[PDB]
Structures are given as structure tokens and as C-alpha cells.
Amino acid sequence: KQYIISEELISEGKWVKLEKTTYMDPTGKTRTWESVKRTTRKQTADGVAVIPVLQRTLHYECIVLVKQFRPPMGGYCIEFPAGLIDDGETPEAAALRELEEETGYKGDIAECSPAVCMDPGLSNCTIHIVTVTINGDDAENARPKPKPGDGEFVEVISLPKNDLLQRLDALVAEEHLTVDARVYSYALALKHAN
Amino acid sequence: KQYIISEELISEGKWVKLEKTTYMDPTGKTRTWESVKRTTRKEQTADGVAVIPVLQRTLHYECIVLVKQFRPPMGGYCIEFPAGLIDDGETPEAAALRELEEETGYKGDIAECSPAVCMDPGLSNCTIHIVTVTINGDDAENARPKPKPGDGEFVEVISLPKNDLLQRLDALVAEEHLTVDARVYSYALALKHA
Ligand SMILES: O=c1[nH]cnc2cc(F)ccc12
Ligand SMILES: O=c1[nH]cnc2cc(F)ccc12
Ligand SMILES: [Cl-]
Ligand SMILES: [Mg+2]
Ligand SMILES: [Mg+2]
Ligand SMILES: [Mg+2]
Ligand SMILES: [Mg+2]
């Protein structure tokens, strides 16, 4: 019933562009929307986010998260390990690569979402959410070696799965961080499943 | 270590602007970033709210109430938590209850309110409160609920059982061209993982 008529480039950076979108509302009235897109999509999605489940015998299961300075936020954020999918990279392969670069952990794919939208009122940006298990007991995950690309500075924070939401709330109240909306959504559902 | 040095406006729309962010990296070196922000954030603790609406009725499984809308930036229909921007002077809780009634017809009860969480912190400074709300589906107020949609708002209500949310979203993605929101998908994954 609704569809795009035209897109007008407003401003194109190296990484991000601003468009005015003309679309038909369901009444047959023509309307405009200010929209953001990345310049980097070629891919099933722009990015991957990894839900990394660190499994060590006789330990609580942990979710592995990363803490980074985010220039748009002007502060530190707690997030699932994540990055843009390389030209000709599979979402699964991008997930294991990003997980290893950001955490040093070597993981196994459990499941992979279809492309899901990040902020569909603002942007066309999409990701694959890739569930990965990490055998914390294997030699390769003993002293995990993180491989940061140029300009990437990442701290690893592993939090117990069974208490994730209370642990995230404590970090926010203590360390003045911003928790990622997908991390918080996952944490909430772990509590609401009961 | 890291902080913002300057924010240079590149392009300002009515709703969305693009900025050149100069920040200090932790090596002590000056770097830049292309950052998106909204034009609409005054004193609000966040841009917006997203509502996790748990529809509770005697001798029914709990449902998660979702909305389906055309999203110009995506060029298609999206399944999301009910959501909108926080009005100047409005609490996150009032915005959540108001957006839920406007988009679904349901009159909710506040359960929980997150801190401000980041929508896509590599791209934008955009934040929301995630507000958990219960809906007493047994109350006559919530019997034949009519969406009161705003000018240019066209919303379909989709209520899915919490106990089968991920499978029901997967069946919707199979049967038509539609994107699930990353927060809905993250919430549905955690319900499975718990
Ligand atoms: O043009 C828009 N772009 C992004 N977000 C919006 C949010 C609104 F509420 C109205 C218009 C826009
Ligand atoms: O300046 C940037 N803005 C948004 N996203 C990015 C993603 C990159 F991988 C590198 C730079 C940027
Ligand atoms: Cl798992
Ligand atoms: Mg990353
Ligand atoms: Mg990277
Ligand atoms: Mg809305
Ligand atoms: Mg609305």
C-alpha cells in the first residue's frame, strides 16, 4: 500500500549520507522523510552483532560484551561485539572475525538471524545477530588474544547470563556508561522468560 | 582517556543532522568521525521510548504486542516495539503509555523503565528508554482497543505469544517482505536462550 517514489541526496560523507525520501502514504498523499544510509553497503546487511556465550565448566555462563568510546555518543558504550561485514564476507564469517578481533575469543556459530533493522525511523541500517558459543575450556580461549584494527580500542566485559540485567544496571549506575539497546533488550528478555 | 574535541555541523535537516566529530584517541592522537544526531532533543533524558507491552489475560499465554509500519528509510514494512519520540516536558513513562495507546489502543501499566540506551552508537547519538508495560487484557478498557494514530501514522497491531515469539517472527518473515527490528529480535532470542 505504501512505497518509495524518489530519494534526494542531501549530503554524502565518506561513511554516512542524509537523504530526503518521498513516499506515498496509504491515503494516496505524497509525504517526505529525512533518512540516513551508510555509503558502505554492497551484503545481506551492513553489519553483524555477536551474542557470545562464554561456556566454562563449573562457572556461570557469561555473555561477552565490549566497552568502547563512541564518537557519536561522546562517551563509552557497552555493546555486543560487532562490525561491518567485509565486501564478499558471509555474516557467519564476519561474526567469528569481529568476535576474535574485539575479544580474542574463538567461537562456534549456533544460529544467525535474518537482516534486522537498527533504527528504522532514522536509517536503513541492518545487521545479522549471530549467536556464537565460546568453549572457554579450550586452549585457544585460555589467554584470548584481541586483534584491534587501526583506530579501534576495545575493553572486554564478560557478565553472567543469569544476572545480566542487574549487572548492566550496576555498570550504568557506577561507571556512567551507555548500554546498547539490543544488549538491554536481550538482558530484559532473560528476566521476562520467567 | 577518550573525549570529544569539537562537533562541526555538516548538514542540518528539520529532523536529522550530520556532524563531523573530532575526538582524542587513547594514543593521544586526534581522529574524526561522521556522526548522526536528531534536531528534536531538548532536555529529554533520551530521544524516544520503545515499549515492551506484555498483554496478560486469564487463560491466555502472555503476548508481546508489536506494531507493523512502513518505514521510509528502509523502503518497506518493519515489525517493532511500539515507540515514539519523547515530547518536550514529557517523562519516558508517560511517553511510553501515550505511544502504546496511540499505536495499539491498549492502556498499559508501567512495570519497568530502563536508563537511556543507545540505538546505533557507531552511527548516531540516538537514545531511548525501554519501558516494560503490562496490559490487563481482562479490563473492558482493553477489550476492542482502537489505535488513535497521529497525522501520517498508519500502524497494524501484531500480538505474538511470548512462549513462541522467535518462531512466530520467523514465520512472519517467511510469509512476506518485512524486516524485524534488532531489539525485537534480541528480545525473542533471549526468550529462546532462557
Ligand atoms: O523526517 C523524519 N526523519 C526521522 N525521524 C522523524 C521522526 C518524526 F517524528 C518525524 C519525521 C522524521
Ligand atoms: O565515521 C564513521 N561514521 C560512521 N560509521 C563509521 C564506520 C567505520 F567503520 C569508520 C568510520 C565511521
Ligand atoms: Cl546459546
Ligand atoms: Mg566493532
Ligand atoms: Mg572492526
Ligand atoms: Mg512510533
Ligand atoms: Mg507514535
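In order, the residues displayed for chain A correspond to 14-55, 57-208 in Swiss-Prot numbering, which applies throughout.
Header lists the method as X-ray crystallography, 1.8 Å.
Including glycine, each Cβ sits where the backbone N, Cα and C put it.
The number of other Cβ atoms within 10 Å of the Cβ belonging to A:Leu98 (mutagenesis position), over all protein chains shown, comes to 20. Marked as substrate binding site by Swiss-Prot: A:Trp28, A:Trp46, A:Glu47, A:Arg51, A:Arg84, A:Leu98, A:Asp133.
The Mg(2+) 1 binding site feature in Swiss-Prot is assigned to A:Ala96, A:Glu116. For A:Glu116 (mutagenesis position), the same-chain residues 6+ apart in sequence whose C-beta sits under 8 angstroms from its C-beta are A:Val80, A:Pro95, A:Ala96, A:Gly97, A:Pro160, A:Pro162, A:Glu166, A:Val168, A:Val170.
The Mg(2+) 2 binding site annotation in Swiss-Prot covers A:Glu112 and is backed by experimental evidence. In the three-state DSSP assignment, the secondary structure recorded for A:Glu112 (mutagenesis position) is helix.
Counting every protein chain shown, 27 other Cβ atoms lie within 10 Å of the Cβ of A:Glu112 (mutagenesis position). Look at Swiss-Prot and you will find A:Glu112, A:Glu116, A:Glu166 tagged as Mg(2+) 3 binding site.
According to Swiss-Prot, the mutagenesis experiment A:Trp28 to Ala carries this note: Reduces affinity for substrate about 8-fold. Strongly reduced catalytic activity and strongly reduced affinity for substrate; when associated with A-46. Applying an 8 A CB threshold to same-chain residues 6+ apart, the list for A:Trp28 (mutagenesis position) reads A:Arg51, A:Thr52, A:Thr53. In the three-state DSSP classification, A:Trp28 (mutagenesis position) falls within coil.
One entry in Swiss-Prot concerns the mutagenesis experiment A:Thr45 to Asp. Its note says: Phosphomimetic mutant; unable to generate ATP in the presence of diphosphate. A C-beta separation below 8 Å, combined with a sequence spacing of at least six in one chain, links A:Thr45 (mutagenesis position) to A:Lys33, A:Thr34, A:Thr35, A:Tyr36. In the three-state DSSP scheme, A:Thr45 (mutagenesis position) falls into the strand class.
For the mutagenesis result A:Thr45 to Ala, the note given in Swiss-Prot is Impaired phosphorylation; generates ATP in the presence of diphosphate.
Quoted from Swiss-Prot for the published mutagenesis A:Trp46 to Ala: Reduces affinity for substrate about 6-fold. Strongly reduced catalytic activity and strongly reduced affinity for substrate; when associated with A-28. Its own atom aside, the Cβ of A:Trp46 (mutagenesis position) has 20 Cβ atoms within 10 angstroms in the protein chains shown.
In three-state terms derived from DSSP, A:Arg51 (mutagenesis position) belongs to an extended strand segment. Of all Cβ atoms in the protein chains displayed, 20 besides its own lie within 10 Å of the Cβ of A:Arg51 (mutagenesis position). Swiss-Prot lists A:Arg51 to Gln among its mutagenesis entries, and the accompanying note reads: Reduces affinity for substrate about 15-fold and reduces catalytic rate about 17-fold.
Recorded in Swiss-Prot as a mutagenesis result, A:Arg84 to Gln carries the remark: Reduces affinity for substrate about 5-fold and reduces catalytic rate 67-fold. Following the DSSP three-state reduction, the secondary structure of A:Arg84 (mutagenesis position) is strand.
One entry in Swiss-Prot concerns the mutagenesis experiment A:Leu98 to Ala. Its note says: Reduces affinity for substrate about 6-fold.
Swiss-Prot gives this note for the published mutagenesis A:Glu112 to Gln: Catalytic inactive mutant for both ADP-sugar pyrophosphatase and nuclear ATP-synthesis activities. Reduces catalytic rate 6300-fold.
Swiss-Prot gives this note for the published mutagenesis A:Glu116 to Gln: Reduces catalytic rate 2000-fold.
Quoted from Swiss-Prot for the published mutagenesis A:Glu166 to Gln: Reduces catalytic rate 120-fold. Annotation note: A:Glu166 (mutagenesis position) sits in a coil segment as assigned by DSSP.
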Quiz item: Taking the mutagenesis positions A:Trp28, A:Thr45, A:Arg84, A:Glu166, which residues show a Cβ-atom distance to ligand 5 below 6 Å?
Solution: A:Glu166
Quiz prompt | Residues from A:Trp28, A:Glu47, A:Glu166 facing chain B - recorded positions, CB under 8 A | solution = A:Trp28, A:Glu47
Quiz prompt | Annotated recorded positions A:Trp46, A:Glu47, A:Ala96, A:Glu116, filtered by Cβ under 6 Å to ligand 1 | solution = A:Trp46, A:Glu47
Quiz item: Out of A:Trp28, A:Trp46, A:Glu47, which recorded positions lie by ligand 2, with a C-beta less than 6 Å from some atom of it?
Solution: A:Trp28
Exercise. Count, for each of the recorded positions A:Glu47, A:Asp133, A:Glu166, the other C-beta atoms lying within 10 angstroms of its own C-beta, and report the residue with the smallest count.
Key: A:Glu166
